[PDB]
Amino acid sequence: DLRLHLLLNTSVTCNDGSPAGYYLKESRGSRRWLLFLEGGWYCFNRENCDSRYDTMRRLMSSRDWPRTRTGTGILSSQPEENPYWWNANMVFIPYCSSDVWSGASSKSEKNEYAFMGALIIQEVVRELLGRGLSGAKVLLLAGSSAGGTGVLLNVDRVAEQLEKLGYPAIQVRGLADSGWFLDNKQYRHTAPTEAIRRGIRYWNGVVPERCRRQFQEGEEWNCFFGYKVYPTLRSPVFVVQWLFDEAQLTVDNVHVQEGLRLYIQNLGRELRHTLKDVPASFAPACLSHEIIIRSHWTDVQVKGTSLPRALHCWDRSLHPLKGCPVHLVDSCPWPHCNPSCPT
Ligand SMILES: O=C(O)CCCCc1cccc2ccccc12
Ligand SMILES: *[C@@H]1O[C@H](CO)[C@@H](O)[C@H](O)[C@H]1NC(C)=O
């Protein structure tokens, strides 16, 4: 079980001004630290943030969080469930900022909600150094869905924060699960681009520095898209992405005749193309959403290699390897052409 700590700096808050926090399970003598960013969509204006506060309040407030959480999947401490990092220090960072982990804006007289995702991550990293993170060799910043995109937006800032804090020996790495999206055309029109452009303004959202310098003012929304932000990042990042992600299909208004068949097959081919130059990646041809904190995340395989194995091989490469691949992208063109897809 992971134990809740609310942030001692209570100026770093969830949407409604309640303190943000993290769940921690320490593993003595391990120098590996896994900080996992929860996902759960976002809200981009007052009206739809008000709606989310009614029916998704735990994603906007710590007032009702439980004292504990069970670590599952890559957060499990049992080798049977987590062959990769079962002995690591485990941190689960609840998503309570509704900003894809990009915000740095306090709740004030002019803002009904605080959007502080990017500062929550920094504050968690700050307060953990006193609980053992100072001795770490590896800090793996992981995340699923909106949290996977949050890895891409924050991993280099976590590295820079630890460098200027005097810890250049901590190797910061990223693991982005189901946060690698395409700014593509919808199957039936009316869409992520405009929602993110409004979100960034509404949140005062911040993006990684080099990506921001390429796309410049007014165009920061581009850096929320994995295939655009990833080549600008310095930290090593492992990308896990279903070829037919359910959240991708949702925003594409896909819920089978030729037109839809071609649209789906072209989507999978476009996703494969954006991953061709990502050296550490795991991308199975399944219709699904998230994987790394699911208890049965050991079950899926690409070209006969599981995700926990691919992650271990990635570890080794950061010391090609024989029989230990790190780039695993399905080539088959339709959901569940991979037989190990989740049922
Ligand atoms: O958090 C979840 O479960 C949903 C997935 C994350 C939100 C999201 C959905 C669709 C497209 C996106 C594009 C960029 C960032 C985020 C995008
Ligand atoms: C608390 O967090 C805010 C936001 O990052 C920061 O401006 C302030 O310096 C922090 N205070 C302390 C005591 O850490």
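Residue numbering for chain A follows Swiss-Prot; the residues present correspond to positions 88-277, 286-350, 356-419, 428-451, in that order.
Quick check of the header: X-ray crystallography, 1.9 Å.
Every residue, even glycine, has its Cβ placed from backbone N, Cα and C.
One mutagenesis experiment named in Swiss-Prot is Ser232 to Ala, and its note says Abolishes enzyme activity. Unable to mediate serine depalmitoleoylation of WNT proteins. A simple way to gauge crowding: the CB of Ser232 (mutagenesis position) has 22 other CB atoms within 10 angstroms, across all the protein chains here.
A coil conformation is recorded for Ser232 (mutagenesis position) in the three-state DSSP classification, outside any helix or strand. Annotated active site, charge relay system per Swiss-Prot: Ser232 (among others), in sequence order.
When Cβ atoms from all protein chains are considered, those within 10 Å of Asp340 (active site, charge relay system) total 26, not counting its own. Annotated active site, charge relay system per Swiss-Prot: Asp340 (among others), in sequence order, evidence recorded as experimental evidence.
The feature active site, charge relay system is assigned by Swiss-Prot to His389 (among others). Secondary structure at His389 (active site, charge relay system), as computed by DSSP, is coil.
Annotated pair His389 (active site, charge relay system) and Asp340 (active site, charge relay system), C-alpha to C-alpha distance, rounded: 6 Å. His419 and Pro428 flank a stretch of 8 residues with no modelled atoms, and their CA atoms are separated by 12 Å. A gap of 5 residues interrupts the model between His350 and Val356, whose Cα atoms are 10 Å apart. No coordinates are deposited for the 8 residues that fall between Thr277 and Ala286. The C-alpha atoms bordering this gap are 8 Å apart. Summarising the environment of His389 (active site, charge relay system), the number of other Cβ atoms within 10 Å of its Cβ, over all protein chains shown, is 19.
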